[PDB]
Structures are given as structure tokens and as C-alpha cells.
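Student: Just passing along the structure, written as C-alpha cells.
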There are 6 protein chains.
Amino acid sequence: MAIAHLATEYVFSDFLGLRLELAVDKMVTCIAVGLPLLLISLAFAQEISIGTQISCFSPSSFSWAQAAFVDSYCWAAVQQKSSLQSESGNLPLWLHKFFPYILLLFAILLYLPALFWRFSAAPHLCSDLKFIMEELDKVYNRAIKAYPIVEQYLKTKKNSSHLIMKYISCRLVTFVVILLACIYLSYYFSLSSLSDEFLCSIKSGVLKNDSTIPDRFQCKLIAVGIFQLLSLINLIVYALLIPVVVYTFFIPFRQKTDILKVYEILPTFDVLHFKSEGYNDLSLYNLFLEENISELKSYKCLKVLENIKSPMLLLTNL
Amino acid sequence: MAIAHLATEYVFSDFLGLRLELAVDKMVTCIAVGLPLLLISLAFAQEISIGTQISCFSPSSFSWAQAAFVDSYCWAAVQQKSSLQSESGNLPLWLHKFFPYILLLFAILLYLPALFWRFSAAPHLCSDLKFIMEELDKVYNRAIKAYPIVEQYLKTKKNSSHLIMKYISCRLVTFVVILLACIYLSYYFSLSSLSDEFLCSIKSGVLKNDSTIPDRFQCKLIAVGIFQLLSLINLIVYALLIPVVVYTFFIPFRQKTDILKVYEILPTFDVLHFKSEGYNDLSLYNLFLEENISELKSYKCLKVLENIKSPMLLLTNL
Amino acid sequence: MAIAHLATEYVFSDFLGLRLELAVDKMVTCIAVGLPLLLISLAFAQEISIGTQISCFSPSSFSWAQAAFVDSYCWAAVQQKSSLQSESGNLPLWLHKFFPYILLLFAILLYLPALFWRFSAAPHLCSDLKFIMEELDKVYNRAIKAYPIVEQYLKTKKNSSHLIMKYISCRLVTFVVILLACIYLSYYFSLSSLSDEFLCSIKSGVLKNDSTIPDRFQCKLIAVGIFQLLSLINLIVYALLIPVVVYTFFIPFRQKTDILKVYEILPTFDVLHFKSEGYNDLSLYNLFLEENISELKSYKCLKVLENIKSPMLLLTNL
Amino acid sequence: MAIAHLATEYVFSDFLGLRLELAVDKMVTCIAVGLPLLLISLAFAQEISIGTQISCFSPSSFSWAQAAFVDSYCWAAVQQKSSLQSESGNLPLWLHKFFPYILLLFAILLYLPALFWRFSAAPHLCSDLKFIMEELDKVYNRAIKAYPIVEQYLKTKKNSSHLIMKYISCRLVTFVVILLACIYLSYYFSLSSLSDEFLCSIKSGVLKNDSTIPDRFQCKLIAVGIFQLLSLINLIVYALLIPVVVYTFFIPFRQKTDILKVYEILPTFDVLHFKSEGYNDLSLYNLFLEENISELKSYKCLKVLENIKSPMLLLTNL
Amino acid sequence: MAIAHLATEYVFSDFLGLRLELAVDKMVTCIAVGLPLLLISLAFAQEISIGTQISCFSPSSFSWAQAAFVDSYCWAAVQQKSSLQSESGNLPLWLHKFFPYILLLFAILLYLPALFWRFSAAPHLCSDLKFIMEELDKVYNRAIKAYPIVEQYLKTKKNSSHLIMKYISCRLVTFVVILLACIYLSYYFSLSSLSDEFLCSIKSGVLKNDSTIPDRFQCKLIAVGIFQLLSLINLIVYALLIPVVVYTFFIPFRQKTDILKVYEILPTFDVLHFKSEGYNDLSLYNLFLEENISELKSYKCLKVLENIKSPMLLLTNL
Amino acid sequence: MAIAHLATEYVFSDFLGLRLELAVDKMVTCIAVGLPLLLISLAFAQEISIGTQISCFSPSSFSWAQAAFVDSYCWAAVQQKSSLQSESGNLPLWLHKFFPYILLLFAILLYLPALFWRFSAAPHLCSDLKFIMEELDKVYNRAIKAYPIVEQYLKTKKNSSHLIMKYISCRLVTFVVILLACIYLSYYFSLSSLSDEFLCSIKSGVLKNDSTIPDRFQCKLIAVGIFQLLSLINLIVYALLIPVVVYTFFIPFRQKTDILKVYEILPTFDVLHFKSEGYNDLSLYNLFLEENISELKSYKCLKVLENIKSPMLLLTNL
């Protein structure tokens, strides 16, 4: 398995029939969530993890048992206010210990907006795309055979901003969490490397009077050199996601082609060039249609005709 | 696997054809049960668990065997009244040792109300939704073709409070267990961190007279720093679930739309605007219908007509 | 996996098309068998199991090899009459060692009555429910179209007590084993905690004359603190099962509804209100029917009519 | 997994469409083979197995390497005639070491008779039951419509003792192996517990002259206390199987009901009350029929009629 | 898993639609190959394997590192001519080390003849049985309706010895390998048990002049006591296979019944009582037919008639 | 699992609907690739691998840490020119260390020619066999009913040498790699066994002046005794493959039967006895046909007729 298992599991697999999520939003989500899980898995892979997260230089007179006590006591001490000293103050010692949980927190907080979309909006969308697609097939079938119900339905969706507010807020939560992650990772990468070293003391309680124990044990958080390097990789990738997520808000500019023009070739259709530059749900339906209706037989036939036209009897010989 | 396995297993998977549980109740249950299982799994993950739960500072004259005896004897001693001293009293030492079992107890106690619902109420519900849905399809088919059995059936369900009392009590047990968990976790997080340190003594029995053994061994429960931190995460999330669970009791306010109005467009139907503001089973059926009948072809057709109307021949050209 | 695996395996899964076991008997069996298997799995989970079950305080002059001999010799000695002393006598040391096997014994002994039912009675039942259900569908079909073979068959089952004696004895064996478990667990929980400590001696045979070996080694069964706590959980749950199992014997009182009255609406049926208050197999068939025939289309139709009646042409418009 | 895995694997699962083995013979075989495999799995489960099977008290002057040599040399020595002493003689030391293989031997030797039946007799049987069952359905179909080939075939099977001699010998081999196991386990349980202790000596060859090595090392087979206890469980269960296996030989008494009487109700059948009290293959066919033909639709119909009779037009209204 | 896993994997499972191998040859092959694989798996099972295959008694002055060097150097030395002494000579030390590979060699060499049969002969056979079986069904269908192509085909196969020479040679290779295994195992079991002990010397090269190192280290191959015992089990079983394999050569005597006589009842068939006592391929086809054509509906019908006869209109009422 | 797993995985399984590879070439490839993978798996199986690949005799004054440094430093040193001495020179120490990679290299280099055939030639072949087979079925169907397109197609394939040059070159690469492997393994088996011993020195850098460190450490590559033995097994098997691979080049001699003669019985066919003794693709098609068309119903019928003939109305009664 080694490292190479992790590539098969988190890179070569979609580890997370209509497309109810746009490809950009799927890739943004899969990168944003999948990367920190990979980085955590690498940071502790036995190819690079030598052993314990901590070690401390106990005096040579200590038994092996007393040395194991010092190591494990000081691993507990890193989060206890009195039994420490470091010139950085105690704060970075928390981050060095809890680094994998903090990345896991960002991984989950970046997943929740997509999970909310899957449950709050996808089923409310799925019904209506299926309706619109089947009605468009009737419009095509009628033209080959040769009421405006779907046109009146879409004209009604133009008078609404319910789903688009769910979508924008889902994107906006993802944006904020990515920005906060970039701020955190920039700070954590700024920690001076020697803040992985700190002075411990076991002289709490009964041991406080024992003259055979030194007043300080020097300890090192061996893994910190890995975490800081991997935090820079994470910071770079998220700094690239930021402008992509911002681009997702520009819905009325994201509509690539006015596909309904391909049906507006037909006399059975209507001038539904309804590029709503106001943020209205119909504009978001257009994006989901442009993602899905490439599957439609009618679209394929009419787009071929449109591309060649760039004559209805031709449809009979297709 | 590492930490990242746990995300795939407990976050990215529904690890727990009609929907017989409401989406809010499924998410509340899946969070309430799934979170402590994740937190237990994290608290002992080898990325953060250094080793043994305890260590004790045996004298340097002790053999490695005698030191391993002290560690393991004191791990047993934490729950034995005489062989301990701590300024906190003995009580917190129990909680520090048994922390994973106590979270597991809350996980199970939060699952049982949903398991009871699955067995006590779901099959008694499943038959009746299927009946109601199929009869509504007849009402729609009759209107396209153009006895009040389902109307009389629903009118009879209005005269009952059997299933709603099962539902409310199921919710109420979940509420109480969540509140008790929040009380416990608030206390456990309030324990002073140095209560992870205690004084042990092996001088029971034969050892009582041995002058070579010190009267106290200082011991530390190394994991306690993790448990207290993770208890705060658990407390925060459950403190957010509390108001959501309370909201579930407001059944007559939870009905979002009077969907039967969409069928009351038809002359074949009746004025079943039976928003029972009394807690009557029909009101709970309305919630389960609003969860399920979005799947009905008749609803889809009539809701499109209703939305456009916001003419029966139109149904022939759909 | 950790602890949380055990919840997925033994709580969230039915780890054990007609329903040939009543839901109460399935839940009683699944709790009675499933709980001790979970408790065994917890008691040795590495989240709480520190290491070896025993440790002994060998003198500081002993090599690591001699100390490992003392530990392992005394683990054997706990069941050997001469090489021990404890103020409790030797008996509790057996129970402390063999605790997981004793729980496993109760787990199996509680499963066997259900396994016997599956093989001795379920196939003899399965044929006859299928017969009765299909004949009741004929009675319903005949009434819609508008010999007493099934009525005469059921009237004959009233003259028998074969299957009910199998059922009662199956329940009675489960009752006895649960009561014996409660007695045992009450005793084992009553053992004074310091009975986990005992005095060992290796001075058998050749070692008997060696003045360098101490006459007693103090040893502790580190796990005993877990077993006693978990035995209280097991005792509490089984003490709740006892009255539920007792309730199962009251077969003629357990019949919730006289469902055949719903068919006795029809003129094609007969007055089979045969609530046998004598313990006769027909009464047990009624319970299995009330568990199964909620699946019947005829029952669903006629129960809707019965509920509304609380007219045969109405059946034509269903 | 722990202990509880073993319950799921060997108790709650049939780990070993006609029924070609009688239910009694399947249960006898599954207990006889399945129990020792479970007992072996328990005896070495890490919940009770502390560690190595042997330990020896090497002098304190020995290095850890020399002590590990003594332990492993003496584990080899238990089966070597000269390098041992025990007051029991050497024999029980073999049994204590090889205990799991000896149970495995009994497990396999008890399986082979069932494996022989599956290959030597089951396919020779399977054809003929299918023939007999289908011909009986013709007899029933003919009576509803209203040559003795199957009657003449069964009358010919009465003149044979081929299959019954295979069956009896299969049962007899199982009986003998169970009895030999009970004899062995009774002996092994009779071994005095201190026969787990023996005196080893490494002074073979070059070491023979070394005055620094003691003439005897005391050793203990730590696991023997488990094996003796588990042997008593195995002995008890097999002592219960013995009378059940003996009962299987009484084939002409095992026929519970003269099921062909249910077909002898029909005028199309014949007086095949052929309860052969001589050990003739037809009598064994009767047992396999009584195991299988409860599946036949004809039997179900005619048994209902027979039970009510306890009229052929009635068959038309079933 | 333990030992009991191995029973499930190699005894209770066929771990290796026409039957293209005779049942005797399948069982011989499955025993011959499957047994040594089981014995290897047992010989190193952790229930009996204590640890390392070797240990050597290094002087007490040696560090743990130097002792581990002696053990591992001598494990290499067992196959090096100069750095050894044993009164047996060096030869048995090879066999003791390489015992599992030598059994694996016999396992593979016993499998290859069956693998050759599967590829060299089974597809050349499979076509012709299917042909013969279907033509025999025509002969039966013609008799019920009431050219000798299949008879002329079988009469031609009588004039050939191609497939029988493949079969005999396949059996003969299996015989030779089994006999050689029995010779080897008899020798290996004859090795005096103390040949597991040998004298090693590390004084090669630079160490040759070091006066602190003893001239010989005594070493023991701890596992040899297991291998010799298991070799006797293997020898016994293979000594039972030898006469069974020899019996397989007697093809013209192995034909149990002249099944074509059952078809020679029909006037549409011919006197194909072609029991070739010369070793001719048709005789081998008879064995494969007697293995397969028990599946034929025609055979079942005609054998019932033959058994009763021990009239063609009777076939119409079957 | 042990050794026996490896037999199930690499011997009893085809671990690598037309047959697009000839059976000889499949077996040659499966042996050539499968054997070294098995041998690698054996050479490190824990049944024979004692532990570390190296050990070195550090002085008794060294701490366990310093000894582990010497072992691991010298494992690195075996491939570093200055920090070694051996009378063999440094070269064999590379081969002893990298032995498993070198076998893996041969395993892959022997697989690539078959992988190239699967992608470069198999799909270009697959279409044309399907064409030829279906056209031959027309020729047979026409004769039963009673243009030379397939004959003209095959006559055109005679005028080509495209596919045969791909095939020969694929075989030739396999031949060369097998011969180079035999040369390498012969050399590696010729290495004097004591070349597993070498003199290391840690006195690089800072240690160069330390008088407490000896100038040489003797080290041994413990595994080398296994590798040399297993290399002889590999050499023997590949020396047997060499003449088989050479035989594959004799394509015009490998054609076993002139199967088209069986169709040339028909008047609808033509004298396609086109045994091209020139290396022309049609000759290679003949081999693939002789591998595949034994599946054809037409071939089976006509070969039966041909064998009996060794009359066309006979085909009507088949």
C-alpha cells in the first residue's frame, strides 16, 4: 500500500442520472475536501513518520521506564499552562500537536455546503429538469410530426429567486471557509521552526522536591517539520481555489451558450432567449440545462442542424 | 487509513422506497449518534495517541518489570477507593478512564428512539401512505378521464392521536438524552486539567512493609487533554441540536404548504384543507405526504398547472 | 475501527418473506444475545485494555526473564489449589480469569432457544400461514365477484396444542437462562474489588529450596475493575428483559385486535371470533397472522372499509 | 472481533433445493465438527492467552538471550525422551503441547462421514426423490382431472439394501469417532494439573560440562489450565451426542407419519403403507420424503383435506 | 482465525457443467495436493510455533546484539559446509531448514498432472460427451415418437488409444510423485531427533582470532519436533493413496454398469455392449458417460423402466 | 496464509470469448512471469525468513543503540565503494542485496511481450476470426440447404506478412529475455557462498579518529543462502522453457491438422489446403483457427461425418 495506496484512494477515485452539481462545483468541492485528507494521510505515512511524535532528552541516570514517563508526560504537558516554557509562548505547541484535527475540521467544514445542497436543493431541482427535458422532447416530436406549458413554466421561474439564494449562500459559505483556512495556514507556516522545541518539567506534585530530577527536560515535536511543509502545499492550492469560487457567483456571465436558440429554430417553440441578467432562478436552471441536455436526442439532432445551418425534411433522414 | 479513513466512514457515508423518517429527524439522529462515534475514533487515533493511557514515575532503582507493574497496578487503582489520593476526590479519575464508554453510551441512547420508530411506527405508516398515494392517482386519472373513500379515510385519521403520541414521545426521549449529555459534557469540560494527575500506592498486602518502595507514585492520565478538548466540540454541536429538536414538536407549524390545495383544483376532489392545529395524526400524515408525494406524477403535473395558474384540456398535451 | 466499529457491528446492524418470529421475541433475543457479545468486545478494547491481564511485583534483583516467568506462572496458578492464597478463597480468581467465556456461555445458551424455534417450528408454521393467507384472498375475491375449507381448517387447529407447547417451552428456557444470568451477575458484582489481588508462589518443585526467591509474589488482575462495572450494565438490562419475557406467556391476552372481524364484514365469511382463551394453537396462529397479514391487499382494502364504517360496491372503485 | 467474532462465525452462521441430509444428522454433524473448532479458537484467544505457551525460571545470572534459549529449547525438549523428567512420565507433556492438533484431528475425522455421504449417496438419492415427487404430483393432478409406475418403482426399492448400508455405516463411523473422543477427553481431563510442570535440562552436547548452568530448569505449560477446562466442556457435549447418534440407527422407528396415507385417500393411488420394519432402502426413502415433500403443493392440499376429514369436488375450490 | 480457519479453508471448501474429472481422481488430487498445504500451515501456526526457528546458547558475557548475531549467523550457517559440525553430517540440517519448501514442492508436483489434464484433454473430451449425450436423447425421442451416426462414431472411438494414453500417463506421473514423497517422508521421519542440534562457529574471517568468542555455539532447530510428527501423518495418508491410484489404471474393470444396455432396451438402438477389455478410448468414454449421463432425462426414464422390468406405451404416462 | 496462500494465489489461480493467445504461449508466459514472483514471495516468507537481512558482530562494549547503528550503517555500506572490503570485490554484495528487485525486473520484462500482443495484435485479429467463423457457418448452412468471399479473403491474407512479424518479434523478445535470465542466474548461483560475508567499517567522518571503535565489523547477509538455492530452481525451469519458446517459431510445422479439409468435404467449399510453408499471415490464422473453431457447431457436425467417413442427407438426422 505505502504512499501509492493514497494516490489510488484519493486521486484516482471519485471517493466522494441527472447531474445535480455543476462540474466546476464538484471539482472545487473534491479538491477542497480531498486535499487535506490526503495531506493528513501523507504526514503520518510510515515512509516518513519515524516513530513517536515527541522525544525528550532524559538524563542518562534515568531508567528506560522513567524516560518513557518523561516523553509521555510532556506530550500531555504541551497543553497545560504551568508545566511549560517556550519563547513563542504556549500557543504554537497546541497547533503542532492538533495539526491533523485542524485539517480534518477544514475538510468537514468544506464538505457541509455540498451536503446541504444535495439534501436542500437537489431533489427540488431534479423533478423540474426531468419535466423540462421531457417537454422539450415533445416540442421536437411535434415539429417532426408537423400548449406553451413549459414556456409558461419557465416564464414563471423567471419570477423567482428561491433556489439561486440557496446556491449563492452555499458557494459563499465555501468561500469563507477557504479564506479562513488560507489565513490559518499562512500563520501556521509562519511559525519559526524552532518552536517545535520546548522546555518541559515533571516536577509537579510529589516530584517537586526530588533533587535527582532536572528542572527542565528539552523536548522536540519531531513531526512539525512535515506539517509546516505540507501546510504550504495546502495554502498554495487553496489560494488557487479562491478565484475559481469567486467566479462561480457570476451566474449570468457563466451561461456559455443560449441553447434554447437551437430549439427556437423550430416554429413550435418561442423566443425564450431569456438570459436573465438579474439573479433569477431561471438563469440557474439554464446552467443546469446546459450541463444536462447535451444528453437529449432532440438537442443532438437540432444542434447538428444548427451547426450545418451556421429544411425540416432533413430531420426525416437523420 | 489514518484520520482520513474516519471522514470517509462517518461523514461521507450514510453509515446508519418511501421516506418513513423526516429529513430533519434523520439529520438530527445521524449527527447525534454519528458525532460521538467519530470523536471516540479520533481520541485514540494513532496520529495523536502516543501510547499507553497511563504512566507513573517509578524510582530509578526499579527494574523495568517493577515499573510496568506500577503502571498497570495504578491503572487498576484509579477505581479503587483506598489506594488513591487526589485533591479533586476520586470521582474525576473514573470519568477520565471511562470517557470512551460514556460517549458510546450516549451514542446508543440517542439511537434507540430512531430504532423504536423504525419498528413501532414505520410499518404501521408505510401501508397507509401507499394507500393514500394510489388513491390520489385515481383522483387525478378520473379528472383526466372526465367514491370519497380516501377523503373519508383521511377524515377518520383526523379523529385519532395514536401515531402522533408515538412520534412526540420518540422526539422527547431524544431531547432529554441530548440535554443530559450537554449537562455531563459541561461538567467534564469543567474539570481542572491537573485532575489528570493523581497519587497511587502499591503498598497493599505483602508490599505494605517494604521500605524499598515509595509511599506514593505520581501518575498521569496522558489522554485526558484530548478528551476535554473533544468534549467541548461535542458540547457545542449538541447545544445546536437542542433548538432543532424543540422545533420538531411544532408539527402544526411545520407543515410548509397545503399541498392538497393542488388537488383541490380538481372537481373530483374535496376541500381537504384539513390543517389540524390540534395535534391529530392527520397533521402528521400531512408532513409525511409533503415529504413523499413530490414523487407522484399526478402532483408534478398538477403543481405545474397550479404554478402556471398562479383549462383541464391542458392536461392532455403535457 | 476502535470502539465505534463495535456500535456499527452489534447495534446498527441486524447481525443475527414471512415473519416467522414475533417482533417482541426477536428484540428480546437480539438484546439477550447481542449485549454480552458487545460487553465482551468492549472489556478488551485497546482503548481501555492497557496490556496484560496480570502483573506481579517481582523483586528488583530479578532479571526481566524471571519477572516474565512470575507473571505467566501466576496466570496459570490462579486455577491451581495449592499455589495460591487469598482471603476470599480461590473461587473468585476463577471467575475473574474466565469472565469472557462465562458471558459467551450465556450468549450461546440464550441463542439456542431461537435456533430451535427456527428449525423445529418455523417450517411447520410457514406452510400453514401461506395457506391461510391465500384462502383469505379467495374469500375477498369471492366477495368482489359476488367451501368453508380454511374455516374448517382453523376450527381444527383450535383442537390442538402442539405448536403452542413448543413456543412456551422455547420462551421458558429463555426465561430460566436469563434468571440464572441475573443471579450470577449479581454475585460477581458483589465480589469485593480487592479480590482482584492475590498472593502467588513459584516455589513448587526445584524452586522450593531457593532462598533467593520470596515466599509470596503479590499479583493483580488488572482487568477486574472493567468486568465488575460491565457486569452491572448486563445485570440491569437483563433485569428489564425478565418482565418482558414473562409477558410473552400471556398469549390469549397478547392478541391486540380481532382482525378476522374485518373479514367477518363479508357475507362470504363466518363468525371466526375464535379468541381461544384456552392455550390452543389457533390462538398462536392469530398472533402470527396479526404479525403478517397487514401485508395482504385484501386486509388493506377491508380495513379501510372497516375504519370508514366505524356498501360492497365501494370495493369496485378502490 | 475478539471472542464475539467467534460466536458470529461458528454459532450464528451455517459455516459448513432438496434436503439431502436429515436435520438431525446435520445438527449432529455441525455440533460434532463445529464445537472443537470453536474451543480451539477460544483456547488461544488473546482475551485469555497471556503470551508464550511456555516459560522457564532461568537463573538471575542469565542474559535475556540465554533465558530465551532455555524457554525455546525446553519447548522443543517436551517431546525428547532424554532431556526431561516428570513424575507423570513424558506422555502428558505431548498431549499438553499438541492439544490443538488433537482437537483438529477429531474435527476432521467427524466431518469425513458427512463428506462421504455428500459424494457417495446424495447424487444417487437426488435423482430419485425428484422422480418420486413429480410422479406424486401426477397422481394428484389425475385425481383432480377425474400406470402404477412410481408404485412399482417404490415396490422395487423395497427389494434393496444398498443405500441404507451406506447410511448406517456413515452413522457408525461417526459414533465410533465420538466415543473415542469421549475416551480421550476423559483421560486428558484426568491428568493431574501439576503435570503442566516439568524439569528441563539444556546440558546436552557442549553445554554438558558447563558448571555455570544449573542441572534442571523448572518450566510450566501456562496454557494447560485452559485446555483441561475446555476439554470438560467438549466431553459433556459429546456425551450428549452419543445417545442421539444411537437413535439415528432406529430408522424404522424414526418414521414419524405414514404420509402416503394422505395420497391413499385418492382412488388413483394404492395401499403403499409400506412401513418396512426390515432395514430396506424404501424405509430410508420414506424418511427423506418426510423431510422433503412438505414442499409439495399436492401434499399441502391433500393434508388440509386429510386434517379436515380427521368430497373430491372440494379440491376445485381450494 | 487460529487453527480453525485452516479447517474452513482447506477441508470444508473445494479450494481447487460436465464433470470432466472422475470423482476418484478429483478426491485423490485434492487430498494429495491439499494435505501438505494444510500441514505446512499447521507447522507454523502461532498456536504451536513459539517464535524463532533457531536459538543458540551464547555466553552470558555477550550483549543482546552479539547474541542476535550468533542466532542469525548460525541460521545462515546450517547450509555452509565449513562452519558446522554434526555427528549426522550436514545433510539433515538442510532438510530441517527447508522442510516447508520441500512439502510445497510435492504439493505443486502433484497438482501439475491434473492441470495438464484440464488443458490437454478436458476440452477435447467436452465436445464429444455433449455430442454423444444429445444424440442419445434423439434415440430416446425417436422411440417415444415410434441413422446410426452416434453408434458409428462410438464404433470409431473403439479404434483409437489417444486419450487413454494421456489419461494413463497423467495417473502414472501422480503415482511416481506420491511414491517418491513416501520414500522421502520415511527417510525424514527416520532422522534421529537430536539431529536438530548442531555446533555452530562464528570464527570466520576477522573473528577467527578473537579469544573472547567460544569455539562452538550449541544451537537447536526448535521446529524440528513438529515437522517430524507431521511428516508421519503425511506418510500415512500418502501410503493409503498409493493403492487407490494403482486401482485407477484398471479402467476396463472400473466400468461399474453397462448403462448402454438401458438404451438397448429400445428398438431404435443397437447392441453397443462394447466393453472393450483392450485399453481403447471408448472404454474411457464409458467411464465419463457413467459419471455424467445420470443427469439425462432419457436415462432417468429408461432406467426406471429397466428397474421395474428387472410396454413402450408406459413412457407416455411418465 | 503462510506458504500455502502462495500456492493458492500463484499456482491454483489464473492470476494473469475468443482465445486470442495460443495455449502454449499462455503457459510459457504464465510460467515465465509467475515463477519469479512466487520465488520472491517464498524467499521472504516468515516460515524461513528469520528476521533482518543483515547482522554484524559489534563489540560487547557497544550499547544496543550502537549495535543497531552498525547493522543499519553496513546495510547502507554494501553499495558504497570505500566503506567495504571483500575478496570477491564489491560486485556480488549488490546482487545479494538487490536480488528481489532483479527477479522482479525479469518478471516484468517477460510480461511486456504478452501485453504488447494483447494491445497491438489481438484486436486486429479478433475481428477477422469472427468474420471467418461466421462465413464458415454460412458455407455449412448452404450445404444443408442444398460467393467465395471468405475464400478470396483468406487467399488475400496469404499475400501478407504483417501479423506474423508482430508475433515472431513478440516471441523473439521473450526468448532473449529468458536467455539473459538464464545467464544471470547461472552466474549468481556460481558466487561462492562465503561472499555473503564482508568487512564493514563505520570510521567515516567524525568516527574516523575514535580508538574505541574497531577498524572492521564482520557482517553477514543471512538471506543469501535462500536466494542462491531458489536461483537454481529458477534456472532449471527457464532452461526448460528455452526449447519450448524456440519451437514456437516453427509456425508452418505447428499446424497439427488441415481442418479446412473437413469443410472441403462440402461441394460449397474450395480446395483451401493452403498450408503456406512460407511465413505468411494465413498460416498464423490457421493456428488461431485450430485453437478456436473447435467451438463451431458446423465443425463438430462435419468432423463427426469426416471421422465416420474415415451422404449429405445424414446431416438432416444429426
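Shown for chain B, in order and in Swiss-Prot numbering: 1-16, 27-156, 192-355, 362-369.
Any Cβ shown, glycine's included, is placed from N, Cα and C.
According to Swiss-Prot, the protein has these features:
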MUTAGEN   B:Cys40 to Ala  Abolishes S-nitrosylation; when associated with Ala-346
MUTAGEN   B:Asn254 to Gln  Impairs glycosylation
MUTAGEN   B:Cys346 to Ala  Abolishes S-nitrosylation; when associated with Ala-40
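Situate these features within the shown structure.
Tutor: A helical conformation is recorded for B:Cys40 (mutagenesis position) in the three-state DSSP classification. B:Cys40 (mutagenesis position) counts 16 other C-beta atoms within 10 Å of its own C-beta, drawing on all protein chains shown.
Around the Cβ of B:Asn254 (mutagenesis position), 8 further Cβ atoms fall within 10 Å across all displayed protein chains. Under DSSP, B:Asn254 (mutagenesis position) is assigned to a helix (H, G or I) in the three-state scheme.
Other Cβ atoms within 10 Å of the Cβ of B:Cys346 (mutagenesis position) number 18 in total over all chains.
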Student: C-alpha of B:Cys40 (mutagenesis position) to C-alpha of B:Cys346 (mutagenesis position): distance in Å?
Tutor: 34
Student: Rounded to the nearest Å, what's the C-alpha distance separating B:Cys346 (mutagenesis position) and B:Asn254 (mutagenesis position)? Just drop the number here, would you?
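Tutor: Computed Cα spacing between B:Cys346 (mutagenesis position) and B:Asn254 (mutagenesis position) is 90 Å.
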Student: Looking only at DSSP and grouping its letters into three states, which state does B:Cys346 (mutagenesis position) belong to?
Tutor: helix
